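I have placed the structure first, in the form of structure tokens, so that the comments after it can refer back to it.
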Amino acid sequence: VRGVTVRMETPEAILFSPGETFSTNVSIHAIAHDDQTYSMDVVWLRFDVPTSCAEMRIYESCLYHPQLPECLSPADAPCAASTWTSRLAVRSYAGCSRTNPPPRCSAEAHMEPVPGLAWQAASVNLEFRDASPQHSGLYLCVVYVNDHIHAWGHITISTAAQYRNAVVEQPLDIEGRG
Amino acid sequence: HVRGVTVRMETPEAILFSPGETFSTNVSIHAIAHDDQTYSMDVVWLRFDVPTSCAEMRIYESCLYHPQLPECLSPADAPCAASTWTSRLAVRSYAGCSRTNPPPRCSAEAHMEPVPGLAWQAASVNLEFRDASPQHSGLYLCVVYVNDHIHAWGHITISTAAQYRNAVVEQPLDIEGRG
């Protein structure tokens, strides 16, 4: 029993109307099992969801290795979230530990310039002020601990008309089912 | 770097049943080995009594990782807390697992407590209840260990409507320092 455990909770969708102001409601808890220090990076990724797509496919395995060939050029081509170039936002923490919990170890933070996009100080939730159809899409919140993904989740933030179900393409389960 | 094993679990938080019904849990568990290291895995089911006088059950999340700590062995929340255990309802063990010899294939042992109407869903981690009765009502936790360390866990309150009590997860403050 060592390392860190990260648990994330959040609804898989947020339907909004044009002109509405809202915030994501992601809950993230970090449990340090030893007295080792650790770094943490909470990263937001955004993906366009084409009208022609019946659903958006998230290549789970690709999240850990977004530089792989099959990830850079997803077979489901237009309807797949398997890699990224720019990160919508990133909140970094350094020197975290059992006695110096995440809030206190806050270090740096970055956010891409997007109309109406913002976040509270020391917060990882995203706020959309005066939202519009331009903001609709698939958003992933990925939590790294010591540069390795420890937890992740997806939220389809969209107007009802633009909404498309997000499906997680994962490897076979422990029962060998796909 | 990217190493070790990642376990993801999904399941509804409650199953309401009427006496005499036959049903099964529907837990989904995926394991992703990021390297070629060999590992062991244990899928453990824990069952907790839910007293009629409890307003709600409280799960001490941090305690699941160290069930032998004093505050976990003697939970402050009367008999309405899930924070430690002795007997394990069921355990499916896997050995010699790896990226190329994934879980189903590395299945090794399976154990289950003798309980009227309870059975291991053949080749599955789910629990099946036949001719379910009030005796089966309670708070169930499914915990997945990898190399003897919890990598994922979930809870399911399985019971009749009359015996049902909401289960709340008591967690430390979040990364924003708000709990």
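Please read every residue number as a count from 1 along the shown chain.
The backbone N, Cα and C atoms fix where each Cβ goes, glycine too.
Looking at Swiss-Prot, you'll find the natural variant B:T22 to A (Swiss-Prot position 239) noted as follows: In strain: Nonneuroinvasive mutant HF10. Long-range C-beta contacts of B:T22 (variant position), restricted to its own chain and to partners at least six residues apart, with a cutoff below 8 Å, comprise B:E128, B:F129, B:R130, B:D131, B:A132. B:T22 (variant position) falls within neither a helix nor a strand when secondary structure is assigned with DSSP, and so counts as coil.
In the three-state DSSP classification, B:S40 (variant position) falls within a strand. On its own chain, B:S40 (variant position) has B:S93, B:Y94, B:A95, B:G96, B:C97, B:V146, B:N147, B:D148 as residues at least 6 apart in sequence with a Cβ closer than 8 Å to its own Cβ. Listed in Swiss-Prot is the natural variant B:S40 to A (Swiss-Prot position 257), annotated as follows: In strain: Nonneuroinvasive mutant HF10.
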